[PDB]
Amino acid sequence: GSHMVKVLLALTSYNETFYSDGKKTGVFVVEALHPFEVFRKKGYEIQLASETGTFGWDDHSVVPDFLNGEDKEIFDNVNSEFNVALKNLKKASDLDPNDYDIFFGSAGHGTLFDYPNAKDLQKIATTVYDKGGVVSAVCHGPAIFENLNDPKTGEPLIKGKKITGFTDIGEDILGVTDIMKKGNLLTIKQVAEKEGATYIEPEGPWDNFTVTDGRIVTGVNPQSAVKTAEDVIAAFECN
């Protein structure tokens, strides 16, 4: 690949105390880092963006269990391409949506708050989709498809499409189900129901699992982020 292919790697802008233990949600590190690295190694240019130009990390995603090895080295090295890209992160409205050929929604629970109304990021997604690009997200990232009509059809972009994303049971295990129900924050299954999509549930909540429906590619969880990016490449190229 070349820098003529530009990936819009979307991050959530929501960064607030969220969990019962008082920790914050925000961007789940490896859901940005893994796809960044997959696309970088492929040769694409990657532009990070959030709806405000600001972000913070999900506190649960920076712990040794989830951030270790070469990932952590990249994260800690201020001169890594990943960190250069974070410094170059832009507010979505400051970008030209026509510049991008792939849209990839990184997540973390923060996305539940902003992605459904992130109209500038959403416009980049539909612009990408409507010119024959690939639109993708991992984990709660598919919240980007909530309230999102495809200009070419006048119907929800994922109407009649298959997607996956973070499981309902996963929300129980993380202790955020009640928080979500009180905030009218929709699980990805619920997003599919709202939009007339079909949610495909992985066998287990932590499985490395993706779904490709034409040029829509989704994955379940942090464990699926690499595969989601790889399967974006598969869907995007002929190769």
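Start at 1 and count along the chain as shown; that gives each residue its number.
Yeah, the Cβs are placed from backbone N, Cα and C, and that goes for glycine too.
Taken straight from Swiss-Prot:
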- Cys139 to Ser (Swiss-Prot position 136): Abolishes catalytic activity (MUTAGEN)
- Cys139: active site (ACT_SITE)
- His140 to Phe (Swiss-Prot position 137): Reduces catalytic activity by 75% (MUTAGEN)
- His140: active site (ACT_SITE)
- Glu171: active site (ACT_SITE)
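This view paints the features noted in Swiss-Prot onto the structure.
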residue: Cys139; record: mutagenesis position; Cβ contacts under 8 Å, 6 or more apart: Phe28, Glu31, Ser106, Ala107, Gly108, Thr111, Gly165, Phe166, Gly219, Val220, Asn221, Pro222, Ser224, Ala225
residue: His140; record: mutagenesis position; Cβ contacts under 8 Å, 6 or more apart: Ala107, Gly108, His109, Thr111, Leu112, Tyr115, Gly165, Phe166, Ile188
residue: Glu171; record: active site; Cβ contacts under 8 Å, 6 or more apart: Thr177, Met180, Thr187
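Secondary structure at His140 (mutagenesis position), taken from DSSP and collapsed to helix, strand or coil, is coil.
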